[PDB]
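Written out below as structure tokens is the structure these notes cover.
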4 protein chains.
Amino acid sequence: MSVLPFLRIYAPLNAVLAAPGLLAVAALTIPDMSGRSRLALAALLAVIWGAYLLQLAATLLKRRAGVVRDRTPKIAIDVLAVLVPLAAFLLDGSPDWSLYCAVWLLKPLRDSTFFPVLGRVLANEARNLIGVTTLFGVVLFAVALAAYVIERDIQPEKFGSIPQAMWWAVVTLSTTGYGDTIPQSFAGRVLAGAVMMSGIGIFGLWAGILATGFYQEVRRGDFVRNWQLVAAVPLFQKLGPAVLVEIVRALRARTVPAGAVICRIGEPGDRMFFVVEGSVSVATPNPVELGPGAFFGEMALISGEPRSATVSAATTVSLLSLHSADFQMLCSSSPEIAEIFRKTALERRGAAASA
Amino acid sequence: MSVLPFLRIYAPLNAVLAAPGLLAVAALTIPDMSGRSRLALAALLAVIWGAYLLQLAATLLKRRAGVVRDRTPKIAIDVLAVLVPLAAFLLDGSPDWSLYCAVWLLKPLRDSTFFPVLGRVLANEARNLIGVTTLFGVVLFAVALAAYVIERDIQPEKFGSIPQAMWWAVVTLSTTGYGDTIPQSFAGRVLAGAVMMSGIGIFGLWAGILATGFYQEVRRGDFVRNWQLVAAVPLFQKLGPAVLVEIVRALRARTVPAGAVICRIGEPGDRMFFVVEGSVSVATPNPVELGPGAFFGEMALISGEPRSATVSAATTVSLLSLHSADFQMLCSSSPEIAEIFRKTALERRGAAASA
Amino acid sequence: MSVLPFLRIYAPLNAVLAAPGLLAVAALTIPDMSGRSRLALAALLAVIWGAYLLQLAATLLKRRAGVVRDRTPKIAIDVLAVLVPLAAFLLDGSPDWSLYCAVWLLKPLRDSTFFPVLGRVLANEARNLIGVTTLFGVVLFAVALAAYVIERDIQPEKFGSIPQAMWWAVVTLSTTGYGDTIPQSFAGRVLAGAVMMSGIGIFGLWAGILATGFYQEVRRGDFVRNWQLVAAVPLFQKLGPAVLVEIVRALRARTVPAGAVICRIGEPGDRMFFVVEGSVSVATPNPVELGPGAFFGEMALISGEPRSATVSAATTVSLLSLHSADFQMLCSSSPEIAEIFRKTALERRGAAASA
Amino acid sequence: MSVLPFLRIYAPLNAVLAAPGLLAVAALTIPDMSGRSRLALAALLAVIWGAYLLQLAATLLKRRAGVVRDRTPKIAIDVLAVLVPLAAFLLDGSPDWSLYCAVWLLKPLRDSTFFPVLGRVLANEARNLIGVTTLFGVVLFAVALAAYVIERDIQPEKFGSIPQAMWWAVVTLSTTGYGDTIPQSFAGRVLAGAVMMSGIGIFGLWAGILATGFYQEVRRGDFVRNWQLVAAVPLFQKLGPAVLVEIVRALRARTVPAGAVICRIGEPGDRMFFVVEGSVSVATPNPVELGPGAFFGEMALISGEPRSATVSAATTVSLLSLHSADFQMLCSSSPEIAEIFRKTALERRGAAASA
Ligand SMILES: [K+]
Ligand SMILES: [K+]
């Protein structure tokens, strides 16, 4: 709604660090044939590999570029990524040689978004993941035992043996349920339904676990981000605490590096633009070079049209889309900010014509 | 609770734009017979088609009726809808001719509610859909590999080949789980349970993704709608900012076009009526012609009965059902609005008898 | 947490109105035998039936007992319940006679909690149930078509016919997935995974639909209930609006009819008791007869023990468990309510000894 | 985010009270062999058992150690745990002897986190678990009946009998869906899809049931915990009610017993430390012995680095990580607390050098 996390066109690593798994797995099998992809996909295997050389050395001289110390072991993550597959180059042994090759699949783990999520993975607390856990025990040995008496119900040939109760259990516990045989005695059935609603329910429980994980995460990181953002702009220094709250919790947006049409003029949209730092380019009959501490988008506001203007960043700028409800509420909260509203309209008045 | 999104009786497009898919698919097959629906459903095929002619021309002269520019390409959406199935008329080739015919199924995509939902689909941000994504990778090649060692466990005939590990993987990852064979070695089993709880869990993760999508959507659009609504009524101009908040966030309702009994007199209900614009018809021993800036439903309030009255819109009116808790809280917040409460009761007093 | 919805021991209808379905279905089949339950379960069939006679007449003279008009058609619900199974007595025809018999299963629908839930079922709005709906279309004809090309992939015997694509579609769309055959061509597979994550996702979408349904429901009904409750007690008349808010939103509890030990003295618990109307019985060395407008549970509060006392209702009383955080916050909000806190402690002081 | 529920390294009971189930089930079967684990796992069976002796006597002299009376029957829980498996020692009878042995599996139920969760299990109210329940009835006899007409569709051999409708029903109701046969008549199919989306949906309904359970739980227990915590610290006695609110709802953390590096100096982190009671050890060029009523972590705050310091508890201390947003909001709310902010910075100033 208020966020604009635009990213410059980038081929992500995922293609390069993933591709090895893809071609490997491709030639990874022997569909009764000599080789094609072996030669090919092994070729792209020395290509990818060489990519892992060049990346590594990128760490050699980039071991410190002046780089932050935030995640130290990410490095080790990488180095193992390149290494374990090294000795994965080092086997002359049986075709299981080929098998080990996939170890790279850790590669996407080089870096990713899993960092903060894990941030509340340990910060989750939520022992009810444990209690639910032991409950997984509960159901598991529940149907395990009932399945014991039942599989032992009719002994004569296949039943009456522990394996059946085991497997029927395992799948039944699931939401998946896929298989060759059932109770010929209803009881095994009815209990089966029991384990359905049960094991499924508990599945849900762990769900709500992860759910609260999501929310708590998004909250914490979001509003703290709004810490970094609040102190980050001067006008926020001239505005008192309650307003600090309102914005900290209100401001939701991201930065848009240069190279993209940021908006669409006379096209429907709901959002707001603020110059955190830098300039931003504006098509106007009297073009206007933007700077920090001002705000764009009263174009659409006072003009009456959604995105009555458009802009483009020549320099990377951090954007903040203001919530216009609390804005109107400040306009009407005190006379000073009603003066702000008038003068703002006036700044679009002069901006829309004069220089 | 507070919303009354009543719609006049309308046959939606869905029957006309869907029907082609339905009859097509019907005769779409050849259950060993010459034709019945072919003749028939092809007849309704020229009927539907002609509907697509008449709609198209509706766009010709309706290309601009004075119509908004909001969604430009919706048009193109339609035109392709009618066109690709044109050349879908243009093949003389094999029965796969019949196959292409269904391309219309895009028709429901002409217009729908997907617009805003997509609005936060791009506005979602939520890279954790990406992180979860690569995680889908995680599990997938996890069970893919384990399934590799395991299917290669017993080589002699069917196992030890990549396809099995592949498919067992794919289904197992799911919540579906449907199939002909299992581990004869427990390990494949236990790992199987692992992939169950795992792949399922991640499924949940993407869930909470979409969930936050829902909420954020409903919020944004709702309260902004309450922007359009707040400034839309005069009394809101005589009421200060805090109250503006209370109502903007409180008001939830929709407009009811003419032609429906809006309420039920002396039937249990919780809601409130406000005349945004127009009149509304009221059965009274001294009938009263309603107008904007007044409010209906203190009938039920001060009278003591749920819906102690009923009304009907002769003209389309926008309705707003006030939350009576904060209402009482305004009645008791200041003396002025307690005067409002008394005089309101008095307006039902005069309204319930006099003219 | 704060709610105590204790119900007197009652055999619910569910046993009587359900039992017919249970015995019926029991003898409902013919497991190769003459009859046992037929005679028996038909006996309990005239028993249940007679219960439906006596209930009906209960409506005859109870058509109006002075009873509310809230749900008129509930009656008709019942009468049909007894009637359709009448002509279900009226057939002499084939065994499908027995089949029709189950029509009672509507009986639990006589009355239930579905009323309010349906209250936001129509009050849901949430067209995204529609948009998602057409999306169900999306996926359905998606895999339907892909399955068309694929089942027609290998024509020679079973494939290349519409039925396969149909059914494989239907189950695959699910989370269930249960069946005899798969793609022998990967493509059908990969697309299969697609429909998995897709159809499943949409399932989730409809979920969040129902979820917001839950919440909105519980909220609306809850706090409105707190309307009925707020105006329902005199002290609430001596307390200003902000406090009205705090309690309306804070108070969560239910009424406990006479006949139950309401609390446990010196047993851990978190809750609070308030006499809405009537008395409540209290074991004390100087027993104290309770009355409205007072409050119980500063026993545990000021005493220092959870449930340092226990009580029992001789007369049905409505209970309200106060949130002690905002309570302390009133104690410390103004001096008057700190006097309330002292005098309250003093009322346990005199109550704990004197008469 | 703000919570630090660190636990000293402990082998939980789960290994000892679980292990019996594990080895028992291991030798629990007879994979065609004389015995190995029997001798072994029965040996660890007398080991575990003896553990249950020693625990029991731990209750004998620990029947009261001065121990709380909170959960009385937990004891009985244990004693049965040891007893029923006693007579489970007492059978000389058939191999089902072995079967009974697993009764211990109740052991994890000795104590666990299920206590509060059950706390809102009874405190849930939420009759919609009942309404949904009867709905489970709804669907169940729905597909049960439709399956009746359908299985009786083609009578000649296997169909037309009640069992099929029964089982097809049961699984179909699920999300699992696993089986040998389908409708050869579409109708059974289409209805099948119906039961899919239906039974699944209701599954969701019960979900949202448990969900609200989660939330309500976490809330109640959390903020009440913040009751115990608020009154628990003196500074909270010098701070007025609104601030009491802010902290009660803000403070989220746990206690970290001695023996762990509590923080990481110059490593990225977001949290805060407060000395509830005791001291805490601090590496400083001028080491500082911590005491209650002070706060740690303005190191990171005013210093400019996340965790610009680290600490270790020599004595178990209760930790509270303050939310720095509302903190800044107090710093800027009144001059007194801005003096608090300055002097705090000064306490890191003196602490970072002087003694
Ligand atoms: K399944
Ligand atoms: K299955």
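All positions are counted from 1 along the displayed chain.
Per the header of the entry, the method used was electron crystallography, 4.5 Å.
Heads up, the Cβ atoms here are built off N, Cα and C, so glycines get one too.
What Swiss-Prot lists as 3',5'-cyclic AMP binding site is A:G297, A:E298, A:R307, A:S308, A:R348. The Cβ neighbour count for A:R307 (3',5'-cyclic AMP binding site), using a 10 Å radius over every protein chain in view, is 21.
According to Swiss-Prot, the experimentally introduced change A:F203 to A is described as follows: Increased channel conductance. DSSP assigns A:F203 (mutagenesis position) to a helical segment in the three-state reduction. Residues near A:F203 (mutagenesis position) in space but far in sequence (CB under 8 A, at least 6 apart, same chain), listed by position: A:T175.
A:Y215 (mutagenesis position) counts 15 other C-beta atoms within 10 Å of its own C-beta, drawing on all protein chains shown. Quoted from Swiss-Prot for the published mutagenesis A:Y215 to A: Increased channel conductance.
Quoted from Swiss-Prot, the note on the mutagenesis of A:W227 to A is: Loss of channel activity. Listed in sequence order, A:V248 are the same-chain residues at least 6 apart in sequence whose CB falls under 8 Å from the CB of A:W227 (mutagenesis position).
What Swiss-Prot notes for the published mutagenesis of A:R348 to A is this: Loss of cAMP binding. Loss of channel activity. In the shown protein chains, 19 other C-beta atoms lie within 10 A of the C-beta of A:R348 (mutagenesis position).
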Quiz prompt | Count of other CB atoms lying within 10 Å of the CB belonging to A:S308 (3',5'-cyclic AMP binding site) | solution = 19
Self-check item: Cα-Cα distance maximum in Å, computed over every pair in A:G297, A:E298, A:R307, A:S308, A:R348 that the record assigns to 3',5'-cyclic AMP
Solution: 13
Quiz item: Chain B sits near which of the recorded positions A:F203, A:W227, A:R307, A:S308, counting only a Cβ gap under 8 Å?
Solution: A:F203
Practice problem: Count the Cβ atoms, other than its own, that fall within 10 Å of the Cβ of A:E298 (3',5'-cyclic AMP binding site), considering every protein chain shown. | Solution: 23
Exercise. Quick one: pull the CA-CA distance for A:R307 (3',5'-cyclic AMP binding site) versus A:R348 (mutagenesis position), whole Å only.
Key: 13
Practice problem: In whole Å, note down how far the CA of A:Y215 (mutagenesis position) lies from the CA of A:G297 (3',5'-cyclic AMP binding site). | Solution: 30
Quiz item: recorded positions A:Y215, A:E298, A:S308: which have a Cα within 10 Å of A:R348 (mutagenesis position)?
Solution: A:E298
Quiz item: Going through the recorded positions A:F203, A:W227, A:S308, A:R348 in order, which have a C-beta under 8 angstroms from some C-beta of chain D?
Solution: A:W227
Exercise. Could you find out if DSSP has A:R348 (mutagenesis position) as helix, strand or coil?
Key: helix
Quiz item: If you draw a 10 Å sphere on the Cβ of A:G297 (3',5'-cyclic AMP binding site), how many other Cβ atoms land inside?
Solution: 22
Quiz item: Setting A:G297, A:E298, A:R307, A:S308, A:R348 aside, what same-chain residues sit with their Cβ within 8 Å of the center of the Cβ atoms that define the 3',5'-cyclic AMP site, listed in sequence order?
Solution: A:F296, A:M299, A:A300, A:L301, A:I302, A:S303, A:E305, A:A309
